[PDB]
Amino acid sequence: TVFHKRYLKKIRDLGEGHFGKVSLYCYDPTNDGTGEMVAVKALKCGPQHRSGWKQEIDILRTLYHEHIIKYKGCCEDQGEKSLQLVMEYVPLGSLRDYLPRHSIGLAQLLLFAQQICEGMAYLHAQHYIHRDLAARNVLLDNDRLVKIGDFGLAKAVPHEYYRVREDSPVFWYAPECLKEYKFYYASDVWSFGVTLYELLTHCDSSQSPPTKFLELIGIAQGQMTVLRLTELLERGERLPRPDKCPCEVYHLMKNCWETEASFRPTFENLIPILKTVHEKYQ
Ligand SMILES: COc1ccc(Nc2nc(-c3c(F)cccc3F)nc3c2C(=O)N=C3)cc1
């Protein structure tokens, strides 16, 4: 499907993706206003960013799931000699923005977690890794439905891992990614654990992974932030238990943060577990 540049009326900016800005447009061929509101992502950039942006479109073109953000079409970008990526508009935005301003119950948070896992199980079956599973990339469709966005770092697993570059969300990353630059399917599960930590804190800035890990590491020696993070995690230190987080949920969180990647559950293993834990607290 092809969106014509002439009928796009920009309303406002939505945010910053990995290789580009996301903006809210009204697409109005009629000139009426009935024409739908769409989230449009555009490239900014150097040579290696162009190669990645084309891959992001290629990835998102092929994905189709109720907990992955809907691809709608492409729009030709005469202004950047590029292709702008048109997606569905989720007015509620990310969980990172939403949860600080809305007191969400534990049961509802566990449903979101289940929903994220279902979307990630799908992604892993299509042989893709996400590589920035974080609360900022989980978009709320409505109160009972979340969708995974931003596949800017997403990559095709051929081989059980992808070898990463030296931008990298280190505070959501497993020791193997930080130490050996190998991203496994099990590395996305580590990130999910951190995303689940984020949910149970209501994405409170003061309890955020960067804030909590930099409290542990210190900033007196910034050059060795990643090495100190690596050492801390290999020592078995972990992000604390969020206030009013059930002990069993924190154990699940800890199982996602197992140092050895094979000891972590797959996203298929997690789905039934979260279903049960959800029904418990509902
Ligand atoms: C709360 O204020 C907002 C902010 C952004 C959105 N909307 C969106 N934001 C992203 C987005 C981003 F802007 C940066 C990083 C990661 C993201 F997922 N992606 C999408 C959408 C969307 O509607 N469709 C895809 C809605 C409300």
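Just so it is clear, chain A uses Swiss-Prot numbers, and the residues here are 890-933, 936-1049, 1052-1059, 1062-1177, in order.
The backbone N, Cα and C atoms fix where each Cβ goes, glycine too.
Around the Cβ of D1023 (mutagenesis position), the number of neighbouring Cβ atoms within 10 Å comes to 21. Residues annotated as active site, proton acceptor in Swiss-Prot: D1023.
The local packing around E905 (ATP binding site), expressed as other Cβ atoms within 10 Å of its Cβ over all shown chains, amounts to 12. The ATP binding site annotation in Swiss-Prot covers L903, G904, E905, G906, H907, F908, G909, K910, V911, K930 and is backed by sequence analysis.
Per Swiss-Prot, mutagenesis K930 to R is noted as: Complete loss of catalytic activity. Under the three-state DSSP scheme, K930 (mutagenesis position) falls in the strand class. Long-range neighbours of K930 (mutagenesis position) (same chain, six or more residues apart, CB within less than 8 Å of its CB): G906, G909, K910, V911, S912, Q975, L976, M978.
What Swiss-Prot notes for the published mutagenesis of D1023 to N is this: Complete loss of catalytic activity.
Of all Cβ atoms in the protein chains displayed, 20 besides its own lie within 10 Å of the Cβ of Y1054 (mutagenesis position). Under mutagenesis, Swiss-Prot gives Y1054 to F with this note: Reduces basal catalytic activity and abolishes IFN-dependent activation.
Swiss-Prot documents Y1055 to F as a published mutagenesis change and attaches the note Reduces basal catalytic activity and abolishes IFN-dependent activation. Mapped onto three states, the DSSP output places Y1055 (mutagenesis position) in strand.
For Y1145 (mutagenesis position), the same-chain residues lying six or more positions away in sequence with a CB closer than 8 A to its CB are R1136, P1137. As a published mutagenesis entry, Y1145 to F appears in Swiss-Prot alongside the note: Does not affect phosphorylation state and enzymatic activity.
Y1176 (mutagenesis position) is surrounded by 14 other CB atoms, counting those within 10 A of its CB over all protein chains shown. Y1176 (mutagenesis position) falls within a helix when secondary structure is assigned with DSSP. Record note (Swiss-Prot), mutagenesis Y1176 to F: Does not affect phosphorylation state and enzymatic activity. The unchanged residue is displayed.
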Candidates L903, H907, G909: member of the binding-site residues with the richest Cβ shell (10 Å): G909
Cα separation, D1023 (mutagenesis position) to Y1176 (mutagenesis position) (Å, whole number): 28
C-alpha spacing of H907 (ATP binding site) relative to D1023 (mutagenesis position), in angstrom: 10
Cα-to-Cα gap, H907 (ATP binding site) vs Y1055 (mutagenesis position), nearest whole Å: 18
